[PDB]
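Q: This is the structure I have questions about; it appears just below.
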Amino acid sequence: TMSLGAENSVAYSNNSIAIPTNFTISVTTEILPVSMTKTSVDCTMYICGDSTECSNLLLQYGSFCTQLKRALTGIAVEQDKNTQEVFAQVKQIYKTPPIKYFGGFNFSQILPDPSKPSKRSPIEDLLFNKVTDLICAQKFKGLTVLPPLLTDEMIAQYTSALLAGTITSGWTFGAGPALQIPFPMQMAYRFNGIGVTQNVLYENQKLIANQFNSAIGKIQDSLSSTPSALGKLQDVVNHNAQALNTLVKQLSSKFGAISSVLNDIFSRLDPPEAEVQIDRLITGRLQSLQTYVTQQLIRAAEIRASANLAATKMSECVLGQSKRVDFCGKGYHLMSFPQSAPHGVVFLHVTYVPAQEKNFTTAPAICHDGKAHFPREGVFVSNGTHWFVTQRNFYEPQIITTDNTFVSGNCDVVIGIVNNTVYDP
Amino acid sequence: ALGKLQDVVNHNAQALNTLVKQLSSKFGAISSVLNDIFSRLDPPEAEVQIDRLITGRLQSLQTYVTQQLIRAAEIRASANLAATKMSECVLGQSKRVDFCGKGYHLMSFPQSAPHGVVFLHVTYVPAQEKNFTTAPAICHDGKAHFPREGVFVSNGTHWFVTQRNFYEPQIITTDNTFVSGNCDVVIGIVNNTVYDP
Amino acid sequence: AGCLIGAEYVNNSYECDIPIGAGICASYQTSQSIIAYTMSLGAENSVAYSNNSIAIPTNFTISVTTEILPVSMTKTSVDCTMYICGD
Amino acid sequence: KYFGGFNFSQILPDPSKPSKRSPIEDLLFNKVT
Amino acid sequence: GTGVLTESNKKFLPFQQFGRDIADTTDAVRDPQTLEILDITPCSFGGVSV
Ligand SMILES: *[C@@H]1O[C@H](CO)[C@@H](O)[C@H](O)[C@H]1NC(C)=O
Ligand SMILES: *[C@@H]1O[C@H](CO)[C@@H](O)[C@H](O)[C@H]1NC(C)=O
Ligand SMILES: *[C@@H]1O[C@H](CO)[C@@H](O)[C@H](O)[C@H]1NC(C)=O
Ligand SMILES: *[C@@H]1O[C@H](CO)[C@@H](O)[C@H](O)[C@H]1NC(C)=O
Ligand SMILES: *[C@@H]1O[C@H](CO)[C@@H](O)[C@H](O)[C@H]1NC(C)=O
Ligand SMILES: *[C@@H]1O[C@H](CO)[C@@H](O)[C@H](O)[C@H]1NC(C)=O
Ligand SMILES: *[C@@H]1O[C@H](CO)[C@@H](O)[C@H](O)[C@H]1NC(C)=O
Ligand SMILES: *[C@@H]1O[C@H](CO)[C@@H](O)[C@H](O)[C@H]1NC(C)=O
Ligand SMILES: *[C@@H]1O[C@H](CO)[C@@H](O)[C@H](O)[C@H]1NC(C)=O
Ligand SMILES: *[C@@H]1O[C@H](CO)[C@@H](O)[C@H](O)[C@H]1NC(C)=O
Ligand SMILES: *[C@@H]1O[C@H](CO)[C@@H](O)[C@H](O)[C@H]1NC(C)=O
């Protein structure tokens, strides 16, 4: 019987609270398909190629192949728009400055490498080297693969521009003009966006930089070791193959006729009786092609939904700092970095995760001179003997003063009131 | 401009147009007219000549229906997106970037259109930006002062505190910054005096 | 993608108008004729990043953007006794 | 189960029934046939 | 049929006379007059975009 996880019994009491005393910078990865393999079939060659007699008989079966070609062209344009609406979200290609000292954070694993001729990051190299005859045995029967509009180099340049705008400017290059800002201050803003103050970052900058570097280094090893990480993209490469090879296997079926070769039917039998033998093959192959097209339509719809999700994530996780839980990573979302992959996008979500929690005695409010003092921004905790005020995401004990709490009525209607003295500077 | 609403009018029309073009095809029979087949042939062969047409027209109608299903699914997805935007951009102020307009979302106005909705997103775009010298924090008498809500900038000689979206220089006082530890572990500390009213 | 005959390949990169494929894109430019070129992703901007410099905006603008979203289609119905078997 | 005054008995699972479901889930499962 | 006939390197067997493919189509043949493995392949084709 499959297990649903471990067993945790969070002790719930009216007086105890768990406050985290440290933190971790976790870089998670998310793979999202964007586009497919644009395929185009032939009107006559697939149904009956190298046969002039069947080319004249196929004209009396309506304009089915015209509709199929129109649907395939629409699918191709849709897959091109899916790639254009995800990576091409900025109108100015940004560049990384020569000095690569961003406060202590090493982005060498995500920035493009000029030494390599591909101009891709070390992570994109593994992403393109882990996502992989039948490309010539299918061309001779109509199945033709159309090349994408935006090549891999253009998508790599788009990702590099996005990374440069995220590192140098942050979220200002997505709203309006790119406003330059030091990266430590950008990280302080990211921490303030989730509740943590700027002093926690400015006093532990080296530790945060080391944790970010270690997580970025472990991401490469996780992507290289586990072969099932880049599977959601590989399926898109696999099913499409199953959509083509099977479509080839339908050319060996007789569909109730005497054979599957139209030349053998035209040579042996005369046209008066070969018409009925060729009609079954024509109808069967047209139905198989129609089934292929109506399945590729649903596949393209699913891939378009995935590309829309990827574009929304690119706009909300990379171009800014979203507060949506479990949308830009598991935890307190700090930032995100996009990378390209064969027919897909890889989001590296940098996230703040609390850890090393400790139990303290909490109270709703306190009153010194008969007036209840409620915390303005934070929570009141206790160490057994004294009472302090600390934020909701990091243990920083501070004395209770007049600028840390506000008075609202008397302490007679609140449940859990504790007496304690406040300070006035 | 109004192309996305025109396409669903065109393709649908095509979905009907081809549906008519499949009525002039023989589907392997002798003709595409019923009375001609019933008048030129015998009832025994009339069945074998009309079943092909019936099956072809049935397959054409089934293809039309199974394509309209996918088209209606796409339209349902677009309508759900439009409803989410109406609930988040018009009925409130969403902080989602590039969702309620390019830039800092201020408000949105809906308008009707043939089989569609037009959202006018009124936003806020900064401009006329200029450079300043920033610092993480300052300490006057051995205690670092971090900005409470804003950023410390400099004009070359003096230091001020401004908001993160508009240049409004203010004197660095005790009610604009908070004290947290000493200025020994922070990188980029600059000395500067603070004011106390 | 294949062999393109009828347009010359210029070296300068402009805004793409008629997409062809594999980065190649055609347009009708200046006697005027059709040209083909590698599409440009945008302007080459370089933010002057520094440890101490910050870009603060001093004004602002209110802009209205338009977003068109389809809602419904034309409801269509068909009958068997008339479409297939005409009277 | 004293959470300050809020009664979650209608949504928490009741160990009395062998199905280990909440009182609302019983009605949710008894209305879908 | 129609197509291009070139010299193929397929090592046919003395009793083998033809050669099929995935779609049950003849890829290579043997010239009855002089023993030689040919290679049936259609000429160039594609789509014309205007
Ligand atoms: C508050 O919680 C504690 C621990 O569960 C419990 O003993 C106490 O009865 C609760 N409050 C009251 C006054 O019921
Ligand atoms: C916080 O965590 C880091 C890494 O685990 C550790 O080196 C450091 O000593 C911890 N600091 C505290 C406050 O315990
Ligand atoms: C960043 O990582 C690279 C390896 O990819 C290393 O060569 C370089 O020295 C590192 N730089 C820093 C800032 O530690
Ligand atoms: C808080 O107390 C609970 C009692 O069950 C304990 O399980 C938990 O580990 C404590 N947390 C810490 C580390 O203070
Ligand atoms: C509680 O905090 C005060 C002030 O830091 C300290 O003097 C006292 O020893 C602490 N008591 C305990 C039990 O930690
Ligand atoms: C709080 O102080 C007042 C005045 O000294 C006293 O009457 C009241 O009983 C005290 N309550 C507690 C929680 O001890
Ligand atoms: C900086 O600001 C102060 C106060 O507004 C002003 O007196 C001084 O002239 C300014 N200096 C420069 C170089 O702008
Ligand atoms: C700040 O003042 C202290 C004490 O006067 C001095 O040691 C330090 O070098 C000064 N730092 C700067 C940034 O001038
Ligand atoms: C930023 O700081 C680093 C490390 O001190 C230094 O190498 C680099 O030149 C500085 N760049 C500037 C002055 O912006
Ligand atoms: C802001 O822009 C408007 C319109 O260009 C202009 O009239 C106004 O003077 C500008 N204000 C500032 C602070 O430059
Ligand atoms: C909770 O509700 C049940 C009925 O829903 C009732 O029997 C029980 O007494 C209530 N408990 C409390 C906390 O009053």
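We number chain C the same way Swiss-Prot does; the residues here are 647-676, 689-745, in that order.
Technique stated in the header: electron microscopy, 3.0 Å.
Backbone N, Cα and C define each Cβ position, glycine as well.
According to Swiss-Prot, the protein carries these features:
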- C:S673 to A: No effect on O-glycosylation by host GALNT1 (MUTAGEN)
- C:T676 to A: Partial loss of O-glycosylation by host GALNT1 (MUTAGEN)
- C:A653 to V: In strain: 19B/501Y (VARIANT)
- C:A701 to V: In strain: Beta/B.1.351, Iota/B.1.526 (VARIANT)
- C:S704 to L: In strain: Omicron/BA.2.12.1 (VARIANT)
- C:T716 to I: In strain: Alpha/B.1.1.7 (VARIANT)
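Tell me what's around each of these sites.
A: C:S673 (mutagenesis position) falls within a strand segment according to DSSP.
Taking Cβ-Cβ distances under 8 Å and a sequence gap of 6 or more within the same chain, the neighbours of C:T676 (mutagenesis position) are C:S689, C:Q690.
In three-state terms derived from DSSP, C:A653 (variant position) belongs to neither a helical nor a strand segment and is classed as coil.
Secondary structure at C:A701 (variant position), taken from DSSP and collapsed to helix, strand or coil, is strand. Less than 8 angstroms from the CB of C:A701 (variant position) sits no same-chain residue that is six or more residues away.
Applying an 8 A CB threshold to same-chain residues 6 or more apart, the list for C:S704 (variant position) is empty.
Counting every protein chain shown, 13 other Cβ atoms lie within 10 Å of the Cβ of C:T716 (variant position).
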Q: Could you tell me which of the recorded positions C:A653, C:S673, C:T676, C:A701, C:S704 sit with their CB under 8 A from some CB of chain B, listed in sequence order (or 'none')?
A: none
Q: Cβ within less than 8 Å of a chain A Cβ is the test here; which of the variant positions C:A653, C:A701, C:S704, C:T716 meet it?
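A: Cβ contacts with A, in sequence order: C:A701, C:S704.
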Q: DSSP secondary structure for C:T716 (variant position), reduced to helix/strand/coil, please.
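A: Reduced to three states, the DSSP call for C:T716 (variant position) is strand.
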Q: Write out the long-range same-chain contacts of C:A653 (variant position), meaning residues 6 or more apart in sequence whose Cβ is under 8 Å from its Cβ.
A: C:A672, C:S691, C:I692, C:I693, C:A694
